[PDB]
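Visitor: Could you have a look at this structure, given as structure tokens, before my questions?
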Amino acid sequence: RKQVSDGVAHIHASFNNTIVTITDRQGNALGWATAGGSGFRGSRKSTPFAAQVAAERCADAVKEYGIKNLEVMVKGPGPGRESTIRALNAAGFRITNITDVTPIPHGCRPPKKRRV
Amino acid sequence: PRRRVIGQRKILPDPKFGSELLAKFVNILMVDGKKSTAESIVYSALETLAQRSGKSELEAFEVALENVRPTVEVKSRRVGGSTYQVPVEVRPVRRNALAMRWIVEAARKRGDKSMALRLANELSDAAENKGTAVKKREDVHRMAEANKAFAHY
Amino acid sequence: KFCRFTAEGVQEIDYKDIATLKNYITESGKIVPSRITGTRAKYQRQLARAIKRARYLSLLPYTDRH
Amino acid sequence: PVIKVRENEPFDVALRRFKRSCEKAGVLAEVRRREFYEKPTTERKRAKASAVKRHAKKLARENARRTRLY
RNA sequence: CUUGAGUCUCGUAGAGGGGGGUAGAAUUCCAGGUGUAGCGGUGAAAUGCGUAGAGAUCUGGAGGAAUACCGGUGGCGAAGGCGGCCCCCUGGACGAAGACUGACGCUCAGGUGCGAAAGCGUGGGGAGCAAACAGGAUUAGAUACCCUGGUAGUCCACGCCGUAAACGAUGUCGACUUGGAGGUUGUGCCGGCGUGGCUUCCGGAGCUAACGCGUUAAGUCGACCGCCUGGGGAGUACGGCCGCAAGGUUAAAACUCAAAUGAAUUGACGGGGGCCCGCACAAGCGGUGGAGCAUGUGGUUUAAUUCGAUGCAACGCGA
Ligand SMILES: [Mg+2]
Ligand SMILES: [Mg+2]
Ligand SMILES: [Mg+2]
Ligand SMILES: [Mg+2]
Ligand SMILES: [Mg+2]
Ligand SMILES: [Mg+2]
Ligand SMILES: [Mg+2]
Ligand SMILES: [Mg+2]
Ligand SMILES: [Mg+2]
Ligand SMILES: [Mg+2]
Ligand SMILES: [Mg+2]
Ligand SMILES: [Mg+2]
Ligand SMILES: [Mg+2]
Ligand SMILES: [Mg+2]
Ligand SMILES: [Mg+2]
Ligand SMILES: [Mg+2]
Ligand SMILES: [Mg+2]
Ligand SMILES: [Mg+2]
Ligand SMILES: [Mg+2]
């Protein structure tokens, strides 16, 4: 119900799923959408196309706040990194800056290698 | 094949209208090499179709196809043991062939008495998006849409 | 190539010399390899000590997402 | 890898500038390298294998320059 | 006596070691805000978490463990090993100009010490990971591989263990014998020309069964030590010693076999790689498999149902 005009998009692109959260500059979420909740399960969920649909729904979820400019903070190695940023532009936002915020330990022991 | 030494085959136009698209439809509908039987079925079907829609012989047959031609289809590909249906665009020649094949097979599985009427009834519904020829186009387009995420190799 | 510390005859790379140090870190703040800048092995080690020593005093950043 | 979109800049090229900055930082490889634990015995077996294969291709290239195929 | 060995003087490089302190990133947990229906995971799922508000995002805090980049067939150490930064304590190596001692050396059974990880004891700590364990799958079965969790343990202090493919599968010391290309660290002289230490790759003679090694030798020699004597039984039993235990160490025989083995060769094969082909798939059309009959075969029956063919490549085959 409030008007912000200046939000931040957080793409969370993992190998299994993509989550798009659009927050204001203060970090309070306005809306979100995921590839899994966009009608995609399993093999579909982890595609660049499933992330594009997830981005559009998140842009459709925050339409009542009238966001005009949008910072994009991309995290993770997922296939939905690049295609989610395009869909935010296709919706009609202005991408002011794009940053990679993927957390890198400089840390803990990772899990053991899978013997598939 | 593995060599790709396949050139296109010559095909004579239809006698009554000189339509190349119509000659291919007779061949698709022909059974056992009896082309004269297939031409007489196609002609009398078109006379019923043209009179029933009032438009014409040829381009009223073109209106039947334009509602049956598919524009996207899925080809199988198995990646992790599970087979992905990968949607791929259909080139113009195959769009015509599929539509004519879908019309003939839908017409054949119909309860009319004669095939010439049976074909005309199928084409008439296809012109108005009611037949079982257009329903198979419906299915292909939604099988291709359920797989749009796989538009890659 | 062309190590600029043999060329300038440096005796220690002097972490307080932030003007020099910023030439040997990337935009995100990582030390650039001697293979890229063509620094000698001897000075590349002192350069890395000075950069880590300046990172501690907050004269230089560890990452770009602080 | 912080890309600030510049004035009168088309989106795609800024998206191209972003893809470049993340690859030069090698963050995607760094994430893929840290997802499973790598034993010290294996990291060394790889490092070595990398060096000996990096070495072999150089001499193979030096040698192939002193050759004719036909 | 001074050339081997060592001492002193000046400097250099170094993850050498021991003790203390500290920084940044990240994971996890806790508390709170925004927000809302999924998250997570997989080949695909499910277990699991989530409307008691998860996941995502922001704020504050607690905690432990490891130090991205630099980073390198780079360095240091007898070996095992050693990696953020700073200080304290400490070992060794190398180089330059001399001086000094005056062969004062090398090797070493027994002895002594050090010795990855796992493990053990006592007391702490416990984020992440993860034997055991539990569940979900997969499967014919799946005491697994995969998934979700998860305890010892991994961390610290002290003590024990004393073993590893602890490997260069190559004992230590010394001398001698064409070359090339590097790396690293000193040093003298004028980027150029020397001289040292350590180190990586290629290769000559030579050596080797061959593979290969090749001035860092597996070449030519000397000194001393360790060890071997066909395979299995067996590094096992018994005894001794050591250990809290787990076990370690030393170490047989009966019996049995006629080989076991190393290297390389030619094939064949691979759920190895590359490049090709074929109605091999794919793209299509028509069939067979269901029905009746024809015909061949098997089986059964019969006095006999003559004999033969009997994966592809026998079965309308000899006929
Ligand atoms: Mg995992
Ligand atoms: Mg001394
Ligand atoms: Mg002894
Ligand atoms: Mg231990
Ligand atoms: Mg313990
Ligand atoms: Mg205890
Ligand atoms: Mg597990
Ligand atoms: Mg070892
Ligand atoms: Mg080794
Ligand atoms: Mg041995
Ligand atoms: Mg050699
Ligand atoms: Mg024993
Ligand atoms: Mg005993
Ligand atoms: Mg086929
Ligand atoms: Mg039959
Ligand atoms: Mg026979
Ligand atoms: Mg017979
Ligand atoms: Mg045959
Ligand atoms: Mg035949």
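The residues of chain B that appear here are 2-154 by Swiss-Prot count, in order.
For this deposited structure, the header notes the method as electron microscopy, 2.6 Å.
Even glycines carry a Cβ here, placed using N, Cα and C.
So Swiss-Prot says this about it:
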- B:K36 to A or E: Defective in ribosome assembly (MUTAGEN)
- B:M116 to G: Significantly decreases affinity for its own mRNA (MUTAGEN)
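Could you give the neighbours, burial and distances for every feature on this list?
Guide: Its own atom aside, the Cβ of B:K36 (mutagenesis position) has 14 Cβ atoms within 10 angstroms in the protein chains shown.
The Cβ neighbour count for B:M116 (mutagenesis position), using a 10 Å radius and every protein chain shown, is 21. In the three-state DSSP assignment, the secondary structure recorded for B:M116 (mutagenesis position) is helix.
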Visitor: Write down the Cα-Cα distance for B:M116 (mutagenesis position) and B:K36 (mutagenesis position), rounded and given in Å.
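Guide: Here the two Cα atoms lie 15 Å apart.
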Visitor: Would you mind pulling the DSSP three-state label for B:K36 (mutagenesis position)?
Guide: helix
